[PDB]
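Participant: For reference, the structure I am asking about is given below.
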Amino acid sequence: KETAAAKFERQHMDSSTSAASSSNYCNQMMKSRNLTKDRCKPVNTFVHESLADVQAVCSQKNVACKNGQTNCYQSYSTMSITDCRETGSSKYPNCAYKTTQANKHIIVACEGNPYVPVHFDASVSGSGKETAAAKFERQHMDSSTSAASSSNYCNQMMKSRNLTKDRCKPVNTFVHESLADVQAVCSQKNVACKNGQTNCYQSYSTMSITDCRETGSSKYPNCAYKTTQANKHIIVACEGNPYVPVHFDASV
């Protein structure tokens with residue numbers, strides 16, 4: 001009795017190779033992964049990243065699924081993938097595939113506790129205007145973990161969230177709570193923002209957060225950060241309809 005999570009790993013995870021080696025990669029992989037047992041599965045994608053990196057996508061950019069469901073997520077970073085497309089001459093049981101290597105953003109459907117990938121929805125190339133709300137989630141939300149597990153957390157997250165692309169963002173906080181919990185802050189204690197505007201809100205409760213601050217010797221493009229885990233109230237600026245966070249003002 002294969003779990004949906006396990007099925008996704010069998011069909012879409014290749015955490016053993018950084019990329020497709022041979023034009024026969026798909027020919028071998030589709031067979032070994034049982035995607036040609038009772039029929040030649042026409043098309044399939046394998047992801048060449050750690051299971052951790054792929055599972056992490058479930059806490060990244062929320063997008064509508066092709067089927068209309070709302071539990072799809074697009075990766076902030078492009079990933080190494082291999083598309084497998086059955087050839088025209090392919091004929092079961094000797095299923096034959098065209099192997100195609102690329103680096104694209106992936107979109108996966110997520111379910112469960114833990115919240116993990118259960119379907120592969122699409123791949124995307126990607127300018128791309130970001131809503132203020134989406135930017136807040138990219139810069140300040142890390143629902144994938146309850147706290148920083150090591151001192152390298154910020155080094156990795158500041159990079160993976162694209163906060164070091166052109167320069168090292170000196171200071172940044174990630175919040176380890178549900179998006180619903182953070183969005184609820186916009187209906188809590190109204191306070192002034194640092195800038196004197198009054199669309200800021202302090203969370204009634206303390207929250208698990210990770211403070212990232214560039215070290216004194218950090219120099220682009222070699223961004224280095226000190227990681228500090230804490231439990232503090234957060235203060236966010238909220239805007240729009242739905243009324244959601246668009247800036248991280250402070251923690252207290």
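If you go along the chain as it appears here, the first residue is 1 and each next one adds 1.
Method on record in the header is X-ray crystallography, 1.9 Å.
Cβ coordinates are placed from backbone N, Cα and C, and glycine is handled just like the others.
For reference, Swiss-Prot lists these features for the protein:
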type: BINDING; residues: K135, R138, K169, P170, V171, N172, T173, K194, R213; note: substrate binding site
type: MUTAGEN; residues: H140 to A (Swiss-Prot position 38); note: Loss of activity
type: ACT_SITE; residues: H140; note: active site, proton acceptor
type: MUTAGEN; residues: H247 to A (Swiss-Prot position 145); note: Loss of activity
type: ACT_SITE; residues: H247; note: active site, proton donor
Participant: Measuring Cα to Cα, how far is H140 (mutagenesis position) from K169 (substrate binding site) in Å?
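Facilitator: Cα to Cα, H140 (mutagenesis position) and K169 (substrate binding site) are separated by 13 Å.
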Participant: Taking the 2-residue hole in the deposited chain, the Cα-Cα distance from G126 to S127 is how many Å?
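Facilitator: Taking the Cα of each end residue, the distance is 7 Å.
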Participant: Sorry to bug you, but what's the C-alpha spacing from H247 (mutagenesis position) to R213 (substrate binding site), rounded to the closest Å?
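Facilitator: Distance between the two Cα atoms comes out at 17 Å.
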Participant: 10 Å Cβ neighbour count around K169 (substrate binding site)?
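Facilitator: Around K169 (substrate binding site), other Cβ atoms within 10 Å: 18.
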Participant: To the nearest whole angstrom, what is the C-alpha distance linking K169 (substrate binding site) and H247 (mutagenesis position)?
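Facilitator: Between the Cα atoms of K169 (substrate binding site) and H247 (mutagenesis position), the distance comes to 15 Å.
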Participant: Does anything in the same chain, at least 6 positions from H247 (mutagenesis position), have a Cβ under 8 Å from its Cβ, and if so what?
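Facilitator: Long-range Cβ contacts: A132, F136, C193, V236, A237.
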Participant: Inside 10 Å of the Cβ of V171 (substrate binding site), count up the other Cβ atoms and send me the figure.
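Facilitator: If we count other Cβ atoms within 10 Å of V171 (substrate binding site), we arrive at 10.
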Participant: Of the residues named as substrate binders, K135, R138, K169, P170, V171, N172, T173, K194, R213, how far apart in Å are the Cα atoms of the most distant pair?
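Facilitator: Value for the max Cα separation, rounded to a whole number: 22 Å.
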Participant: Rank the recorded positions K135, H140 by how many other Cβ atoms lie within 10 Å of each Cβ and give me the one with the fewest.
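Facilitator: Checked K135, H140; of these recorded positions, fewest Cβ neighbours within 10 Å: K135.
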Participant: Among the binding-site residues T173, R213, whose Cβ has the fewest other Cβ atoms within 10 Å?
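Facilitator: Selected from the binding-site residues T173, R213 on minimum Cβ neighbours within 10 Å: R213.
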